[PDB]
Amino acid sequence: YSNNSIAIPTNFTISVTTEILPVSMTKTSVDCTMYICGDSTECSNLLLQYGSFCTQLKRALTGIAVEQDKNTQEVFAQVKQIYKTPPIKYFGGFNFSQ
Amino acid sequence: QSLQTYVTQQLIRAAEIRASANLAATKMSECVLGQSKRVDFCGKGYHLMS
Amino acid sequence: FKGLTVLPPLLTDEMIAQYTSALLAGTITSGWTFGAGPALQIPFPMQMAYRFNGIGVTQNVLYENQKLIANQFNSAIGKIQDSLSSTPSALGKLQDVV
Amino acid sequence: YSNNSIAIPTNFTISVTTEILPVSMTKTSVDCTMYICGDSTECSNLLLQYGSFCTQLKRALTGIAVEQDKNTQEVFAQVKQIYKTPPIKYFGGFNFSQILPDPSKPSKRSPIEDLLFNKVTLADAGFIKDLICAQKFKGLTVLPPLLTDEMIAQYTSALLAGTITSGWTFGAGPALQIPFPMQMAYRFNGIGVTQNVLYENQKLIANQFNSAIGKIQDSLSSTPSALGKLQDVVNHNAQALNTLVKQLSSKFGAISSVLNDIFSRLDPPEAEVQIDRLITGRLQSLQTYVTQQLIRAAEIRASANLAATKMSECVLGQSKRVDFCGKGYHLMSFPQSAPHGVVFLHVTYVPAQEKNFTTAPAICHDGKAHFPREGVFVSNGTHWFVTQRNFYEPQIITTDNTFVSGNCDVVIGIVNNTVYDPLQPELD
Amino acid sequence: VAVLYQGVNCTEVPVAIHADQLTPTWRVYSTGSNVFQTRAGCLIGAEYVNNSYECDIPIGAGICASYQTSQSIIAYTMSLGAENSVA
Ligand SMILES: *[C@@H]1O[C@H](CO)[C@@H](O[C@@H]2O[C@H](CO)[C@@H](O)[C@H](O)[C@H]2NC(C)=O)[C@H](O)[C@H]1NC(C)=O
Ligand SMILES: *[C@@H]1O[C@H](CO)[C@@H](O[C@@H]2O[C@H](CO)[C@@H](O)[C@H](O)[C@H]2NC(C)=O)[C@H](O)[C@H]1NC(C)=O
Ligand SMILES: *[C@@H]1O[C@H](CO)[C@@H](O[C@@H]2O[C@H](CO)[C@@H](O)[C@H](O)[C@H]2NC(C)=O)[C@H](O)[C@H]1NC(C)=O
Ligand SMILES: *[C@@H]1O[C@H](CO)[C@@H](O[C@@H]2O[C@H](CO)[C@@H](O)[C@H](O)[C@H]2NC(C)=O)[C@H](O)[C@H]1NC(C)=O
Ligand SMILES: *[C@@H]1O[C@H](CO)[C@@H](O[C@@H]2O[C@H](CO)[C@@H](O)[C@H](O)[C@H]2NC(C)=O)[C@H](O)[C@H]1NC(C)=O
Ligand SMILES: *[C@@H]1O[C@H](CO)[C@@H](O)[C@H](O)[C@H]1NC(C)=O
Ligand SMILES: *[C@@H]1O[C@H](CO)[C@@H](O)[C@H](O)[C@H]1NC(C)=O
Ligand SMILES: *[C@@H]1O[C@H](CO)[C@@H](O)[C@H](O)[C@H]1NC(C)=O
Ligand SMILES: *[C@@H]1O[C@H](CO)[C@@H](O)[C@H](O)[C@H]1NC(C)=O
Ligand SMILES: *[C@@H]1O[C@H](CO)[C@@H](O)[C@H](O)[C@H]1NC(C)=O
């Protein structure tokens, strides 16, 4: 540091870097009466005495399931036009082949 | 009780993923479809394109 | 066999690729104009002049150093190609979901 | 795509769009000893074992209830002065009568806020106490918000009056007045178009804006799905409460769901196990309710922070972030109040009718190379001109439009032409 | 202290808390004076005034309460801010 000195760059560099982001997860479905009881007929009649412990689970999992699709659509479906690039790939010296 | 624990964990993870997806959508809008002046948003340096 | 199943997503892996290719073609053939109305074409080495002007450098610096900048950009892309592969994880954000 | 072809617009369009956002949800309160044991004295003494849970559930619900009021205050109560609009409504030809308050109606709300308030159908109209009765009998209460709906309307009225009479200056200090047609010129200059475009197309722009507002009004009535985001909140809360209430008619394995029936017909030492079965079932029901409410409250908070940021950056300023305040180039925004939420009206600029031209990067005149200061070179087949990049308006190339740098041996696509030097005729 | 009954008409409170078989120290907060009717319920023990200050303790539905100067608890309608007009 000083009070009559300055530094000015004389050159430059072009940098390319990456960034990674998750967008969605897996969609799952569960069936209580087969998980909890299986192939037993006596179990289900006893399970009926709990008012609603599977309607709620089903609603929760379905909400998650549709939210995943909403996420993906919001991220990628920005523009509703499908552009294409010309057949001749000359862009002034830049090489976009990768 | 096992099933309820499973479902609660799923709900919390879904909330976290949603926050991440909103961030990704904003980055798409502002780095790819334009040129940004926010610092360290669209990479480290002076942004040119994404 | 226990009652847990997985549902398929709505957008297949071949639709998301179409979306991203559309975005790339639009951006490299028209700039930022296609995101705020109709798409308008412009030469590419005359788009970089606008972007340089936007970060605070006069636009003759590009036209007088064009061939150096092209090479630097190409080399940086090649290095990305190599590094994404030959680094150990590089993707632990997306592996964690699985 | 070609490497010497450019397209430029010759025309424009004014566009108005909308955006809905939730802000707050319903506030609730609970009392265990009424919900679990109703009016029994024997069940109270047994519940007194589990004396550290209800405190915790009550704390959770109280926290949620306070957070709702904080959300609303953060979004709306940004400025602490109540501006007013002048009694003479003439603003250069623009016609804001559809967003300003209407004094004739008993509730001083604008014509659009009435459509918004009629299209969302609620459940509990009136807090002096049906899907609101049996619950109160079961120990569940719905609390009224702190800011009545006639206070929020005053806040939005203040914001509108300030913005249309002073610009963006009232959000960064003391309000400074400025004519309206001369504020739109600043906004045009801010998106990249010279300001003489507005003064020469003023009556066209006014008409476009008025027609856009008319369409906004007519569209909301049709397609009864605009307000989905704000209806979902009401639906979710009502459904959760119905489930919680109806969950009180299950036995969870006991012999009956009536406490007095269990106490009689059985001897105490085995009646108590049945009663404990019921108590555990009902406690678990409450805890499920509270957890779901906590998660939904977190989501609503994220939405409310987003709404506050949009208020600060689109209404009180002019943003350059792409697609943040609508599609196009942002000009300005207006807020409106809606039940449990807010509505933004974004006004933007869109290019219309483009044309083809050939272009060059520079001009070589006397061994020098000239570049444009703030424009681009175009040719219509015979002559070369310089124009601005967002609106076709050609002019002659002179030493005032361009600047010199180096010689013309290095640039790739340079062309030959003449530069005027507007000094020869005046001195000679 | 002041007491708020959240869903009743405190004309009709002495019939809701069963004021007849309570302690003589609870009956002061059943009929008393300073009765005031709000939308959230209604309030006993606090005096209503006509000034407007900024909120201190939120009662609800636009009403707030405070303790200031002989001392007593007052209730009022909260103010939104100063008034002003651009020219
Ligand atoms: C653009 O980049 C690609 C990718 O590096 C170049 O393709 C290489 O071309 C050389 C010369 O024929 C080959 O030896 C390499 O094997 C190619 N690489 C790959 C991955 O196929 C290409 O030459 C560059 N230039 C142009 C004009 O495409
Ligand atoms: C630029 O766009 C405007 C938008 O309409 C054009 O205005 C219309 O033009 C003609 C002139 O009277 C009429 O068909 C319409 O009455 C105009 N608009 C309206 C709302 O009446 C304008 O003509 C365009 N300019 C050019 C040179 O094409
Ligand atoms: C501003 O917009 C309003 C709303 O469209 C216009 O009000 C209409 O104007 C005339 C006056 O009666 C009639 O065509 C309609 O009956 C009016 N509608 C209503 C609801 O009053 C108004 O004319 C516009 N501009 C001005 C200067 O008033
Ligand atoms: C390209 O544009 C130029 C500029 O308008 C045209 O040149 C002028 O054309 C007008 C048309 O009436 C003539 O009156 C002028 O004499 C021309 N310029 C001058 C300086 O005299 C030119 O004709 C256009 N070319 C084409 C192919 O349309
Ligand atoms: C612009 O003008 C310069 C000089 O007037 C041209 O440069 C000459 O071009 C001729 C081709 O016709 C060559 O034979 C000469 O060697 C060039 N240099 C000279 C004369 O010093 C230039 O070609 C013109 N630009 C064009 C035609 O695009
Ligand atoms: C710069 O800072 C210090 C003053 O304490 C010293 O180097 C010198 O006197 C200063 N120079 C000027 C021009 O103020
Ligand atoms: C640094 O400057 C030199 C000379 O101008 C030139 O190589 C280039 O501009 C810069 N270096 C690199 C490797 O690009
Ligand atoms: C530009 O010119 C070409 C020449 O054939 C034409 O095909 C194309 O449609 C033109 N573009 C516009 C936008 O008019
Ligand atoms: C409470 O009940 C009385 C019945 O006499 C009624 O007159 C009064 O208006 C009620 N309170 C409110 C706020 O409506
Ligand atoms: C409050 O004001 C009203 C009219 O505005 C008046 O009738 C009433 O007596 C006043 N009450 C007090 C306590 O000042």
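Sequence positions for chain D are given in Swiss-Prot numbering; the residues included correspond to 707-835, 848-1146, in order.
Placement of Cβ uses the backbone N, Cα and C atoms for every residue, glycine included.
Some features that Swiss-Prot has for this protein:
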- D:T716 to I: In strain: Alpha/B.1.1.7 (VARIANT)
- D:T859 to N: In strain: Lambda/C.37 (VARIANT)
- D:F888 to L: In strain: Eta/B.1.525 (VARIANT)
- D:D950 to N: In strain: Delta/B.1.617.2, Mu/B.1.621 (VARIANT)
- D:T1027 to I: In strain: Gamma/P.1 (VARIANT)
- D:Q1071 to H: In strain: Kappa/B.1.617.1 (VARIANT)
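Recorded features from Swiss-Prot, shown on the structure.
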residue : record           : Cβ contacts under 8 Å, 6 or more apart
D:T716  : variant position : D:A1070, D:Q1071, D:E1072, D:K1073, D:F1109, D:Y1110
D:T859  : variant position : D:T734, D:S735, D:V736, D:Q853
D:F888  : variant position : D:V785, D:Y789, D:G880, D:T881, D:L894, D:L1034
D:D950  : variant position : none
D:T1027 : variant position : none
On the three-state reduction of DSSP, what should I expect for D:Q1071 (variant position)? coil
Three-class DSSP assignment, D:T1027 (variant position), comes back as helix
Taking D:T716, D:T859, D:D950, D:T1027, D:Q1071 as the variant positions, those within reach of chain E by Cβ under 8 Å are D:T859
According to DSSP, which kind of secondary structure is D:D950 (variant position) found in, if we only use helix, strand and coil? helix
So if I draw a 10 Å sphere around the Cβ of D:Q1071 (variant position), how many other Cβ atoms end up inside it? 12
What does DSSP call D:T716 (variant position) in the simple three-state scheme? coil
